[PDB]
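A quick write-up on the structure given underneath.
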Amino acid sequence: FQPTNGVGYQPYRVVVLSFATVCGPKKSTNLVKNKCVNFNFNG
Amino acid sequence: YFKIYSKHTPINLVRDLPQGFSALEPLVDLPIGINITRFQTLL
Ligand SMILES: *[C@@H]1O[C@H](CO)[C@@H](O)[C@H](O)[C@H]1NC(C)=O
């Protein structure tokens, strides 16, 4: 695991995961009042 | 999802439950996946 090795055979700064207990993060907009709009609140 | 719904009220009697109505409100809602078939009280 030496730092002098080329990034193929050198040590792995590497990891993996599956995406309920947790999910990917929701975005959000401004709360656009009074206009006719499409909306999502909490899904 | 394991659940707890809960309530507090004043009373004045130990030896019977009250002939009066008040609903219980959620405080735990956790997707723990553990089934339940037994329990014991702590006091
Ligand atoms: C709960 O019961 C199901 C069968 O109905 C079983 O497959 C599952 O493994 C049980 N849960 C746990 C935490 O073992």
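For chain B, we keep the numbers from Swiss-Prot: what you see runs 200-242, in order.
Determined via electron microscopy, 3.5 Å.
Any Cβ shown, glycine's included, is placed from N, Cα and C.
Here is what Swiss-Prot says about this protein:
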VARIANT   B:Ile210 to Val  In strain: Omicron/BA.2.75
VARIANT   B:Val213 to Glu  In strain: Omicron/XBB.1.5, Omicron/EG.5.1
VARIANT   B:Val213 to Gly  In strain: Omicron/BA.2, Omicron/BA.2.12.1, Omicron/BA.2.75, Omicron/BA.4, Omicron/BA.5, Omicron/BQ.1.1
VARIANT   B:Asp215 to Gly  In strain: Beta/B.1.351
VARIANT   B:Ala222 to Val  In strain: 20A.EU1
MUTAGEN   B:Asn234 to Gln  Increased resistance to neutralizing antibodies
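Across the fold, the C-alpha of B:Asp215 (variant position) and the C-alpha of B:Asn234 (mutagenesis position) stand 31 Å from each other.
You'll find the Cα of B:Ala222 (variant position) roughly 16 Å from the Cα of B:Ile210 (variant position). Put simply, B:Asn234 (mutagenesis position) is 32 Å from B:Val213 (variant position) when counted between their Cα atoms. Within 10 Å of the Cβ of B:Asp215 (variant position) there are 7 other Cβ atoms, across all protein chains. A Cβ distance below 6 Å to any atom of ligand 1 is met, among the recorded positions B:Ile210, B:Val213, B:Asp215, B:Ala222, B:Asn234, by B:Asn234. Looking at B:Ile210 (variant position) and B:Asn234 (mutagenesis position), their Cα atoms lie 34 Å from each other. For the variant positions B:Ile210, B:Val213, B:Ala222, the ranking by surrounding Cβ atoms (within 10 Å, all protein chains) places B:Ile210 first. Within 10 Å of the C-beta atom of B:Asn234 (mutagenesis position) sit 6 other C-beta atoms, taking all shown protein chains into account.
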